[PDB]
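Taking it in order: structure first as C-alpha coordinates, then the write-up.
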Amino acid sequence: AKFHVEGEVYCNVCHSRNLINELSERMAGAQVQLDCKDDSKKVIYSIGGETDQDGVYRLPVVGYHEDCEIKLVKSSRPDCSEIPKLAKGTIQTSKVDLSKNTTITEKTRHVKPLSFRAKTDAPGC
Ligand SMILES: [Zn+2]
(Lines of atoms letter the chains of each structure in order from A and count residues from 1; the text may use other names and numbers.)
(Lines give C-alpha, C1' and ligand atoms only; values in the text may rest on other atoms or scores of the structure.)
Protein backbone atom coordinates (compact mmCIF):
# COMPACT_ATOMS: atom_id res chain seq x y z
CA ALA A 1 0.00 0.00 0.00
CA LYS A 2 1.14 3.56 -0.65
CA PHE A 3 -0.02 6.70 1.06
CA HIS A 4 0.78 10.43 1.14
CA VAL A 5 0.29 12.31 4.38
CA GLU A 6 -0.60 15.93 3.73
CA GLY A 7 -0.73 18.85 6.15
CA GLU A 8 0.16 22.53 6.59
CA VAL A 9 2.72 24.45 8.70
CA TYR A 10 2.20 28.11 9.69
CA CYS A 11 3.94 30.89 11.69
CA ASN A 12 1.51 32.04 14.47
CA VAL A 13 2.45 35.76 14.77
CA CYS A 14 0.85 36.05 18.27
CA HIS A 15 3.39 35.00 20.80
CA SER A 16 0.74 35.43 23.57
CA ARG A 17 -1.54 32.76 22.02
CA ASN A 18 -1.26 29.21 20.57
CA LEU A 19 -3.35 28.89 17.51
CA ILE A 20 -3.67 29.32 13.82
CA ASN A 21 -5.92 32.22 12.77
CA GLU A 22 -6.28 34.82 10.03
CA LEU A 23 -3.03 36.45 11.10
CA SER A 24 -1.20 33.13 10.66
CA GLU A 25 1.33 32.86 7.72
CA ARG A 26 2.03 29.71 5.67
CA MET A 27 5.71 28.70 6.14
CA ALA A 28 7.87 27.31 3.26
CA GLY A 29 10.93 25.25 4.08
CA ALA A 30 9.72 24.00 7.43
CA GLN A 31 10.85 20.51 8.29
CA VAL A 32 8.40 17.96 9.76
CA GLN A 33 8.70 14.30 10.69
CA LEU A 34 6.24 11.35 10.65
CA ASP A 35 6.97 8.77 13.43
CA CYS A 36 4.99 5.53 13.89
CA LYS A 37 5.51 3.06 16.73
CA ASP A 38 3.38 0.41 15.04
CA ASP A 39 2.44 -0.89 18.45
CA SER A 40 6.04 -1.67 19.44
CA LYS A 41 6.13 1.18 22.02
CA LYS A 42 9.29 2.67 20.47
CA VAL A 43 9.40 4.58 17.10
CA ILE A 44 10.09 2.06 14.37
CA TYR A 45 9.07 3.80 11.14
CA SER A 46 9.97 7.44 10.48
CA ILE A 47 9.87 9.75 7.45
CA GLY A 48 10.92 13.45 7.10
CA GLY A 49 10.07 16.16 4.51
CA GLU A 50 9.82 19.87 3.94
CA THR A 51 6.88 22.11 3.28
CA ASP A 52 6.44 23.85 -0.06
CA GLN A 53 5.33 27.36 -1.12
CA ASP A 54 1.89 26.97 0.31
CA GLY A 55 3.38 25.66 3.63
CA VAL A 56 2.15 22.09 2.64
CA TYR A 57 4.16 18.95 3.19
CA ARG A 58 3.32 15.58 1.51
CA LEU A 59 5.08 12.61 2.93
CA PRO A 60 5.11 9.37 0.86
CA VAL A 61 4.49 6.41 3.19
CA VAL A 62 4.85 2.71 2.30
CA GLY A 63 2.67 0.14 4.08
CA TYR A 64 -0.12 0.50 6.67
CA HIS A 65 0.91 1.76 10.15
CA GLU A 66 -0.34 2.37 13.66
CA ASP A 67 0.49 4.94 16.34
CA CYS A 68 1.57 7.55 13.83
CA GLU A 69 2.02 11.25 14.31
CA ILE A 70 3.56 14.30 12.70
CA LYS A 71 5.87 16.67 14.68
CA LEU A 72 7.50 20.01 13.76
CA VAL A 73 11.33 19.70 13.87
CA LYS A 74 12.87 22.78 12.20
CA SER A 75 11.68 26.25 11.28
CA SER A 76 13.00 28.17 8.27
CA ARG A 77 12.30 31.53 10.07
CA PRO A 78 14.60 32.35 12.91
CA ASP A 79 12.02 34.96 14.07
CA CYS A 80 9.34 32.21 14.23
CA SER A 81 10.80 28.99 15.72
CA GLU A 82 9.10 28.32 19.10
CA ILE A 83 7.28 25.06 19.40
CA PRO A 84 4.50 26.01 21.83
CA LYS A 85 3.91 23.33 24.53
CA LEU A 86 0.22 22.76 25.40
CA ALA A 87 -1.19 23.73 28.86
CA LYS A 88 -1.03 19.93 29.60
CA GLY A 89 2.79 20.26 29.32
CA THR A 90 3.00 18.12 26.17
CA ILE A 91 4.19 19.09 22.71
CA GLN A 92 1.34 19.06 20.11
CA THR A 93 1.64 16.57 17.20
CA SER A 94 -0.80 15.87 14.36
CA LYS A 95 -2.22 12.37 14.41
CA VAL A 96 -2.83 10.50 11.21
CA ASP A 97 -4.79 7.34 10.37
CA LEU A 98 -2.80 4.92 8.24
CA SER A 99 -4.74 1.84 9.55
CA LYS A 100 -5.63 -1.04 7.23
CA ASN A 101 -8.64 -1.77 9.44
CA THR A 102 -11.18 0.76 8.11
CA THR A 103 -13.45 1.32 5.08
CA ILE A 104 -11.51 4.55 4.12
CA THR A 105 -10.52 4.41 0.39
CA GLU A 106 -8.61 7.77 -0.03
CA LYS A 107 -4.85 7.35 -0.55
CA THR A 108 -4.12 10.94 0.72
CA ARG A 109 -4.58 11.32 4.45
CA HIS A 110 -4.89 14.96 5.57
CA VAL A 111 -3.83 16.04 9.02
CA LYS A 112 -4.53 19.01 11.34
CA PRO A 113 -2.19 22.10 10.84
CA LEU A 114 0.83 22.86 13.06
CA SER A 115 2.49 26.17 13.80
CA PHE A 116 5.76 27.58 14.96
CA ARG A 117 5.35 30.77 17.04
CA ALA A 118 6.88 34.23 16.91
CA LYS A 119 8.55 35.93 19.87
CA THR A 120 6.37 39.05 19.57
CA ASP A 121 2.67 39.87 19.25
CA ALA A 122 1.71 41.36 15.89
CA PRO A 123 -0.83 44.25 15.85
CA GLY A 124 -4.33 42.87 16.33
CA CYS A 125 -3.25 39.75 18.26
ZN1 LIG B 1 -1.36 1.38 19.01
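Going by Swiss-Prot, the residues shown for chain A are 7-131, listed in order.
A Cβ is built for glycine as well, from the same backbone N, Cα and C atoms used for every other residue.
The Zn(2+) binding site feature in Swiss-Prot is assigned to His21, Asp45, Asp73, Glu88. The Cβ of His21 (Zn(2+) binding site) lies under 8 Å from the Cβ of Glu88, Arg123, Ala124, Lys125, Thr126, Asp127, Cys131, each of these being in the same chain and 6 or more residues away along the sequence.
In three-state terms derived from DSSP, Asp58 (variant position) belongs to neither a helical nor a strand segment and is classed as coil. All protein chains considered, the CB of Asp58 (variant position) has 13 other CB atoms within 10 Å. For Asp58 to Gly, Swiss-Prot lists a natural variant annotated as follows: In Pla l 1.0102 and 1.0103.
For the naturally occurring variant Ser82 to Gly, Swiss-Prot gives the following note: In Pla l 1.0103. In this structure, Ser82 (variant position) belongs to neither helix nor strand by DSSP; it is coil. In sequence order, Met33, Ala34, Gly35, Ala36, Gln37 make up the list of same-chain residues 6 or more apart from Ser82 (variant position) whose Cβ falls under 8 Å from its Cβ.
Each of the binding-site residues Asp45, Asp73, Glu88 was scored by other CB atoms within 10 A of its CB, and the lowest score goes to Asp45. Checking the recorded positions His21, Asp45, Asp58, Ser82, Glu88 against ligand 1 with a 6 Å cutoff on the Cβ atom leaves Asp45, in sequence order. When the alpha carbons of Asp45 (Zn(2+) binding site) and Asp58 (variant position) are compared, the span between them is 31 angstrom.
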